[PDB]
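Down below is the structure, laid out as C-alpha cells.
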Number of protein chains: 6
Amino acid sequence: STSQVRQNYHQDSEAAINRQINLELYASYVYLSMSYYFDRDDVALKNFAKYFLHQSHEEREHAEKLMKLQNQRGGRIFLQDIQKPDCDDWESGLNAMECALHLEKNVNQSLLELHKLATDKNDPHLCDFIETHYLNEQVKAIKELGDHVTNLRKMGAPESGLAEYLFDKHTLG
Amino acid sequence: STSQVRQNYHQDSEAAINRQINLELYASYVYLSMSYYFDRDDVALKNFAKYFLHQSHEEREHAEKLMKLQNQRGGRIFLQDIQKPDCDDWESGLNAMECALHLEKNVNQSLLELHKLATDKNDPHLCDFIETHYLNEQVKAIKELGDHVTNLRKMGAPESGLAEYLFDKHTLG
Amino acid sequence: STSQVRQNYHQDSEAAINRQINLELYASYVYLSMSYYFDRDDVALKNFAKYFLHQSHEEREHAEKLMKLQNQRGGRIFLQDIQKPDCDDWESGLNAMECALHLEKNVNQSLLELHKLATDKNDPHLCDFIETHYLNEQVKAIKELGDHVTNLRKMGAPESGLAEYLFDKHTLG
Amino acid sequence: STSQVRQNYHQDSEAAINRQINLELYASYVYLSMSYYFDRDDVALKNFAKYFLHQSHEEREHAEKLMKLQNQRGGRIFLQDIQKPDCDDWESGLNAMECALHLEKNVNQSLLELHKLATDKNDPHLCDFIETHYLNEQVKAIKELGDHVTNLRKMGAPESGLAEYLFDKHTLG
Amino acid sequence: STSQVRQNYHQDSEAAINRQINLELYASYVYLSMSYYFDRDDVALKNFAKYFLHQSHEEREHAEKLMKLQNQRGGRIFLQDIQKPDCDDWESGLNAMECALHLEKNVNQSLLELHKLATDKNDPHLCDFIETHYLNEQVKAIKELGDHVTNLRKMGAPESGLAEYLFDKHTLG
Amino acid sequence: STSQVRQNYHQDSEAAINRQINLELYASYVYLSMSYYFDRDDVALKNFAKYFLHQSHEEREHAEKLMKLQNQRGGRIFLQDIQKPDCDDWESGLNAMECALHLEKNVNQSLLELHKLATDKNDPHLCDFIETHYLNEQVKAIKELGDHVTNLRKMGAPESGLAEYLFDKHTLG
Ligand SMILES: [Mg+2]
Ligand SMILES: [Mg+2]
Ligand SMILES: [Mg+2]
Ligand SMILES: [Mg+2]
Ligand code: NA
Ligand code: NA
Ligand code: NA
Ligand code: NA
Ligand code: NA
Ligand code: NA
C-alpha cells in the first residue's frame, strides 16, 4: 500500500495537504465569483474584475502546486466538493477587497497550522515547501489587500463611486 | 430589478446558463483529478497528465466564457458547489480516456438541450453563441477522445502497460 | 584551534557533515559504476549510461557543496575511503533504477538525520542550507526514479529487453 | 490598534526586528567610517575605501529590508539613535578587516537570537525571512572577511605597508 | 600632525564640515523614516514612500560628498551619533511634506552659515564647493517641496484622502 | 564468458587497466582534498583551490576514459575502494605542489608499467591509447608542477606568505 517514494511523510500531513488543496480551490472559486461580480453591467469595474480573475488563477496554481507536492511525497490526492462562495453579490470594490483580505488571512492561518503540524512531525521538506512557496506569498497578498482597503476607505469607498472608479483606474489599471 | 442591458433573455435561459457554468466547472475539476492521477509515482504517464491538465484549463475557460455571456445579456451568475469527481483513482489511461469521452458527451448533451431551449425562446444570439463557441468544440473533443480510446484499445490497453507508455510518448507527447 | 569564522557550529554538526560528504562521494561512485555497466557491449543501453553518469556528476557536485559549507562554517574537512559499490554487475535497467531509488532514499534519510541534529543544536543556517540545496533535490530524485521503475515494470522490464530498449530511447533519450 | 494585516506576529518579534534595524544601520555607519578612513591622504588605500563603502551600502539595504518586513507583518517601525562607531581611526587595513569581522559576527549573533525568538513564537514566516535573506549572507561575509584577514596577516600586515598596498591592488581591486 | 595636503583650511571650517556631515546624515535618517511611514499598510502611499526614500539616498550622497571634501582638504572626519527623527508617525502626506520643507530650510541655513564662515576665513575653494554642490540643490529642493505643499493644500490635504491619493498618483507617480 | 568484442586483450592488461582506473580516481580524490584545503578560511588561496579542483576533475575524466577503454576492448570494470589521501592538511601551496608532483610522477610510472605490459602482450591498440591520451598529458603535468615548485621556492615559499599570495594571483590567477 505504501508508495515506493514515500519517506518521512505522516498520514496527518497528507490529510492536511488534501484539506489545503480544497481550501485553495475554494479561494480560487471565491475570486472567480468576485471577478464576474465586477464584470456586471451594473457594477462595471473592469480592473477590479481583472484583479480578482488574476487572483483566482493564482489560487488555482497554488492548489495544483499542492497536488504536485502530494504526489511527490507519495501521498494520495483525495478531492472534495468545492463549496460555493458566501456571496453572489459582493456589494462594492471595498467590500470585495475586505472579504479577499479575510479569505487570505484564513488561508494564511491554515498554512501556519500546516507548518506547525509539519514541524511536529519533523518533516523539514514539507516545512520548507510551505515557507518557500506559500507563507511569504500570503504575507505579500495580505499586505497588498490591506493597502487596497486603506486607500479605498481614505478615498471614500464604498459610498464614493468616484472613489472606486478612480481606484480601479489608477491603482488596479 | 431588470438589468438595463437585458433584452430577449428568458429567465429559463439564464438558469440553464448557470447550470452549464456549473457543469463546465465540474468538468474542469474532473480533468484536474485525472491529470494528477497520472502524475502519481505509481502511474507516471507524464503526457496523459499534461493532456488532462490542458483539458481542465480549457474547461475553466469555457465556464468563464459562459459567465461572461451571462453578464453580457444582463443575467446574474449564481454559483453552486462544484461536486468532487466520481473517482479518485482512474485506473488506466484507457479508462480515463473513456470517462473523459463520457463526460464530453454529457456536456455536449447539456449544450444541445441549452440550444433547444434558446431556440424555443427565440434567442438567436444565445443559439449562435452556443453554436460558435461550444458545439463544434464538443464535436471535435468527442472525436479526438474516441480516436484515443480506439488507438489504446487496438494497442492493447489497459492490460498492455507498454501500450499506454507508447501512446503517452507518440500520440500525447 | 577554533576557526576565526566559526559561530554556532557544533562539533556534532561538523562530524555529520563529514559523514554526509563521504556518503555523497559514495553515491557518485555507485552511479559511475552503473553508468559504465550500461556502457558494456553486452548491455549497450547508451541513455541509461548517460543518465547514471549525469547522476554521478551531480552527486560529486553535492559533495563539493558540502565541503564548501564545511569551510564556510569554519569546520574542517576529514575525508575517508570511498567504499566500492555493492555490485559490479547491475543486471538490468530496472534493477539499476531500483538500486538507485534505494540509494537516494538512504541519502535522503541521512540528510533528514542531519537536519534533525542541526535543529537540536539550534543551527538555523545549517538547517536552511540542507532544506534549500538537498531535501527538495532528494524528493525530486526519488520521485523521478520511482516513475522510471514504475514505467519499466509496466513495460515488462527486466524480462522484456524490448521494454528496456524503448525506455532508453523514449524516456532517457 | 492592531494592524489589519497583522497575523502570528508577536510583540517580542516586532521589538527584536526594530533592534535589528538599528544594528544594521549602526553597521552601515561603521563601514562608512572605515571607508572614509581609507580615503584619507595619509592612508590612501582606494580599494579598501571602495570595499567598505560597498559594505556600508549593503548594510543600509539590509536595514531597509527589515523595515519593509516590519511593515509587511503589520508591526510598527520605531527608530533609535545610530551610535557613532567605536573608532575614528581604524589604524590599518588589517585592523579594519578584523573589526569588520567582529562586527559581522555580532550581527550574525543578533540574527541567530532573532531566529531563536521567532522559532519560540512559532513564526515560520519570520524564521524563513531570516534564513533566506540574512543568515547565509552573514556566513558568506564572515568567511570573506576571515579570508581577507588571513591573507593580510600572511602577507605581513599591518607592519608591511607593501603587503596592504598589494592586497588593495590584487584582492580588493 | 598637519596633513601633507592641508592648505588654507581653517580648524573652524573643518569642524563646521563635520557638523554638516552629521546634519546630512540626520536628514537622510528623517527621510528614511518618512518613506517607511508611507509604506505602512494603514497609510499605503507608495509614491510618497518612493519619493522620501529617494530623498534619503540623496542626503546620504550629500554626506558622503562632504566626507570626501574633508579628506581632500586634509581635515579629519569625526562622526557623531545620528539622532532619531522627531516623529515615528508623520500623520499625512501634507504633514510629511511640510516637515521635509522645514528640514530642507534648516539644512540650507546651516549651509549658508558654513559659506559665511568659509568667506570669513578666505577659503574660496570651500565657498565654491558649497555654491556648486549644495546651495542650488537646496534652493531647488525647497522650491519643489513648497510646490508639493501648495498643491496638496489646494487639493484638500490632509483631510481629503482622495487628495493625497491623487497627488501620489499624478505628481509623485 | 568471453565478450563478443574482445580481441587481442590479455587478462593481465584488463587487470592493469582496472588498477589504473583506481589510481586515477585516487588522484582525483587527492586533488579534491588539496582544493578544499586551500578553500579553508585560514589558508584562503582561491586560485590554488581552483587549480587543484580543475586537476581533480581532469583526473576523474582520465578514470572515465580508462573505463570507456575497458568496455571498448570487452574487458570488465571492477572497482575498488578509493583510499583517502595521505593528508587532511597540506601545509602550504609549495607543499601541495610538491605532493602533486610526486603523485603525478607515480601516475606516470604506473602508466609506463602499463605500456610495458601492453608491449609485451603485443597490444598495439592499448599501447597507442596510453601514448595518445596519457603519457604526454603526464609529461606536461609534471613539467608544469615542476615549474610551479621552482617559482614558489625562488619566491620564498613556504615561509613567504607574500610569495604564495603573489603566486596565487599572478601564475594561477
Ligand atoms: Mg449560426
Ligand atoms: Mg516506438
Ligand atoms: Mg527554511
Ligand atoms: Mg604511437
Ligand atoms: Na493561495
Ligand atoms: Na467544455
Ligand atoms: Na546527493
Ligand atoms: Na547586515
Ligand atoms: Na542635503
Ligand atoms: Na591522470
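We number chain E the way Swiss-Prot does; in order, the residues shown are 5-177.
Placed from the backbone N, Cα and C atoms, the Cβ positions cover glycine too.
E:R23 (mutagenesis position) falls within a helical segment according to DSSP. When other Cβ atoms within 10 Å of the Cβ of E:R23 (mutagenesis position) are tallied across all protein chains shown, the result is 16. Among the sequence features in Swiss-Prot, the mutagenesis site E:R23 to A is noted as follows: Abrogates interaction with NCOA4. Fails to localize to punctate lysosomal structures.
Sequence-distant neighbours of E:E28 (mutagenesis position) (same chain, 6+ apart, CB under 8 A from its CB) are E:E63, E:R64, E:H66, E:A67, E:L70, E:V111. Annotation of the published mutagenesis E:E28 to A in Swiss-Prot: Reduces iron binding and oxidation rate; when associated with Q-87; the original residue is retained in the structure shown.
Look at E:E28 (mutagenesis position): DSSP puts it in a helix. Residues or ranges marked as Fe cation 1 binding site in Swiss-Prot (evidence: experimental evidence): E:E28, E:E63, E:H66.
The Cβ neighbour count for E:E63 (Fe cation 1 binding site), using a 10 Å radius over every protein chain in view, is 24. Marked as Fe cation 2 binding site by Swiss-Prot on the basis of sequence analysis: E:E63, E:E108, E:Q142.
Reduced to three states, the DSSP call for E:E108 (mutagenesis position) is helix. For E:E108 (mutagenesis position), applying a Cβ distance below 8 Å and a minimum sequence separation of six or more within one chain yields E:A31, E:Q142, E:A145, E:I146, E:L149. One entry in Swiss-Prot concerns the mutagenesis experiment E:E108 to A. Its note says: No effect on iron binding but the oxidation rate is severely reduced; when associated with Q-87.
Taking the centroid of the Cβ atoms of E:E28, E:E63, E:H66 as the Fe cation 1 site, the other same-chain residues with Cβ within 8 Å of it are E:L27, E:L29, E:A31, E:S32, E:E62, E:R64, E:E65, E:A67, E:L70, E:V111. In the structure shown, across all protein chains, E:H66 is the one of the binding-site residues E:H66, E:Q142 with the greatest number of other Cβ atoms within 10 Å.
Among the recorded positions E:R23, E:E108, E:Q142, not one has its Cβ under 6 Å from an atom of ligand 9. Same-chain residues that are not part of E:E63, E:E108, E:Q142 yet have a Cβ within 8 Å of the Cβ center of the Fe cation 2 site turn out to be E:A31, E:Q59, E:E62, E:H66, E:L107, E:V111, E:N112, E:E141, E:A145, E:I146. Taken residue by residue with DSSP, E:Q142 (Fe cation 2 binding site) is part of a helix.
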